[PDB]
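A.B. asks: Could you have a look at this structure, given as structure tokens, before my questions?
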Amino acid sequence: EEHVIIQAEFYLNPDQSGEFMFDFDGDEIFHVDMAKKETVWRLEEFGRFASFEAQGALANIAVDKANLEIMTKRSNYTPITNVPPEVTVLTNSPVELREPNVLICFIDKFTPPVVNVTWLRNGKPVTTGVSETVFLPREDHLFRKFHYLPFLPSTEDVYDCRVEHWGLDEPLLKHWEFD
Amino acid sequence: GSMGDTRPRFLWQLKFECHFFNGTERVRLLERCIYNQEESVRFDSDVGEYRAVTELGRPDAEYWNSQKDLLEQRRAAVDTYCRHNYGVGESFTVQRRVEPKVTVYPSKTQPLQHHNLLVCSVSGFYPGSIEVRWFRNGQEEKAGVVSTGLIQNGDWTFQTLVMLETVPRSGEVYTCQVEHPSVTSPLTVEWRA
Amino acid sequence: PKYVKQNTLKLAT
């Protein structure tokens, strides 16, 4: 059969934002948290099966940062062209009243890898128990990202994922309601 | 504009791609340097040296190809990197199999009188390869089937949904049937008219 | 079992 493993890294200025991750067939195996300098496994059990020395990622990122500065000057300071994302909202499975589920906001096909995502419940920001992935790679060198919100379904609650990005004139709002 | 701080941005990405065919019988390493959205230089193990992709990458290909120890390490990386990492993760990636959860229900929208729009939801499964089909009695249905296609959830699971417009009649049974590598017999969930 | 990374090279100057 066919499989692909990708080691994907990036550095972005002026944000001073770096990223280092491994991908298997489009799913993240791990990334390195740059602030904590530690390997973060996408599913917790992976860290009991395998290891990765996070200092190696940090060494790579320092070289990436130096090389970005070289390329910025070599290109006569040509900046990136913003490409706005496409956004989809779905749930993890068919929703049943009062049975816990998860809302997924899928942000796709964008660059640079900076994006602001807010969950709104009845128009108000919700942060209870949200989580998110890092920026995942695409073959066209754009990025993907997922944001998650656990929730207790109700006929009285409505939800929106609000996405902001330098390539969008207005925020994107994608809606979900119990059917 | 939907967010502030509109200063110009400059992005540098590196991708080291290990491509595997028939287990590790054939392996191809492809290293790519990308500035903003444009790949500038690459190392392809089937070629064996760095090549510029755009004009911006020419100085790097020339410099790196002049370093013999570098080229030797890169040419051996299909073994020391690709095949090594394949082995590290094989038991929980290549061998990962998670069975789909399959449920059938009538859509809340019934857009056509005398008809019943049925939904087959298939969720939580891995890997992505799957077939989801509707049957009427013993016959596979191929008119009026709509598939949402394969959705990757970002957490090592997938889902999909397949809908069927039906005109139910007495003695008809509708079955959602799922083929997936996690099971050796198809999963089936029936709706009885 | 340890993942190994490929090292990033310095660009030409």
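Going by Swiss-Prot, the residues shown for chain A are 28-206, listed in order.
We read in the header that X-ray crystallography, 1.7 Å was used to get this structure.
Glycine is no exception: its Cβ is also placed from the backbone N, Cα and C atoms.
Under its mutagenesis annotations, Swiss-Prot gives A:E65 to K the following note: Impairs the interaction with HLA-DM complex, CLIP dissociation and peptide exchange. Record note (Swiss-Prot) on the mutagenesis of A:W68 to F: Decreases the interaction with HLA-DM complex and peptide exchange. Annotation of the mutagenesis experiment A:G74 to S in Swiss-Prot: Increases the interaction with HLA-DM complex and peptide exchange. One mutagenesis experiment catalogued in Swiss-Prot, A:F76 to A, S, V or L, is accompanied by this note: Impairs the interaction with HLA-DM complex, CLIP dissociation and peptide exchange. Record note (Swiss-Prot) on the mutagenesis of A:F76 to W: Increases the interaction with HLA-DM complex and peptide exchange. For the mutagenesis of A:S78 to D or H, Swiss-Prot gives this note: Decreases the interaction with HLA-DM complex and peptide exchange. The structure shown keeps the original residue. Record note (Swiss-Prot), mutagenesis A:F79 to A or C: Increases the interaction with HLA-DM complex and peptide exchange. The unchanged residue is displayed. Recorded in Swiss-Prot as a mutagenesis result, A:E80 to A carries the remark: Increases the interaction with HLA-DM complex and peptide exchange. Decreases the affinity of the interaction with TCR by more than five-fold. Per Swiss-Prot, mutagenesis A:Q82 to A is noted as: Decreases the interaction with HLA-DM complex and peptide exchange. Experimental mutagenesis at this site is recorded by Swiss-Prot as A:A93 to L, annotated: Decreases the affinity of the interaction with TCR by more than five-fold. If you look up Swiss-Prot, you'll see A:112-204 marked as domain 'Ig-like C1-type'. Mutagenesis annotation in Swiss-Prot: A:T115 to R, described as Decreases the interaction with CD4; the structure shown retains the original residue. Among the mutagenesis experiments that Swiss-Prot reports, A:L117 to R is described with the note: Decreases the interaction with CD4. Here the residue is the original one, but Swiss-Prot notes a mutagenesis experiment at this spot, A:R125 to A: Impairs the interaction with HLA-DM complex and peptide exchange.
Surface or core, plus neighbours and distances: that's what I need for these features.
C.D. replies: A sphere of 10 angstroms centred on the C-beta of A:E65 (mutagenesis position) encloses 11 other C-beta atoms.
Following the DSSP three-state reduction, the secondary structure of A:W68 (mutagenesis position) is strand. Long-range Cβ proximity for A:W68 (mutagenesis position), meaning a same-chain Cβ under 8 A and a gap of 6 or more residues, is found for A:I56, A:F57, A:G74.
Other Cβ atoms within 10 Å of the Cβ of A:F76 (mutagenesis position), summed over all protein chains shown, number 14.
The secondary structure of A:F76 (mutagenesis position), as reduced to three states from DSSP, is helical.
Sequence-distant contacts (6 or more apart, same chain, Cβ under 8 Å) of A:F79 (mutagenesis position) comprise A:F49, A:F57, A:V59, A:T66.
Counted within 10 Å of its Cβ, the other Cβ atoms near A:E80 (mutagenesis position) come to 14, all protein chains included.
According to DSSP, A:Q82 (mutagenesis position) sits within a helical segment. Taking the Cβ of A:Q82 (mutagenesis position) as reference, residues of its chain lying under 8 Å away and at least six apart in sequence are, in sequence order, A:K64.
Within the same chain, no residue at least six positions away from A:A93 (mutagenesis position) has a Cβ under 8 Å of its Cβ.
Around A:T115 (mutagenesis position), taking its Cβ as the centre, 13 other Cβ atoms fall within 10 Å, counting all chains. According to its DSSP assignment, A:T115 (mutagenesis position) is in a strand.
For A:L117 (mutagenesis position), the number of other Cβ atoms no farther than 10 Å from its own Cβ, over all displayed protein chains, is 17.
A:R125 (mutagenesis position) is surrounded by 7 other CB atoms, counting those within 10 A of its CB over all protein chains shown.
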A.B. asks: Around A:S78 (mutagenesis position), which residues of its chain at least 6 apart sit with Cβ under 8 Å of its Cβ?
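C.D. replies: The list for A:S78 (mutagenesis position) reads A:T66, given in order along the sequence.
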A.B. asks: Of A:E65, A:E80, A:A93, listed here as mutagenesis positions, which sit with their C-beta under 8 angstroms from a C-beta of chain B?
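C.D. replies: Listed mutagenesis positions passing the 8 Å Cβ cut to B: none.
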A.B. asks: Let me know the DSSP-derived helix, strand or coil state of A:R125 (mutagenesis position), please.
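C.D. replies: Its secondary structure by DSSP: coil.
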A.B. asks: With DSSP assignments reduced to helix, strand and coil, which class does A:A93 (mutagenesis position) get?
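C.D. replies: Looking at the DSSP assignment, A:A93 (mutagenesis position) belongs to a helix.
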A.B. asks: Out of A:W68, A:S78, A:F79, A:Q82, A:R125, which mutagenesis positions come under 8 Å of chain C, measuring Cβ to Cβ?
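C.D. replies: It is A:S78, A:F79, listed by sequence.
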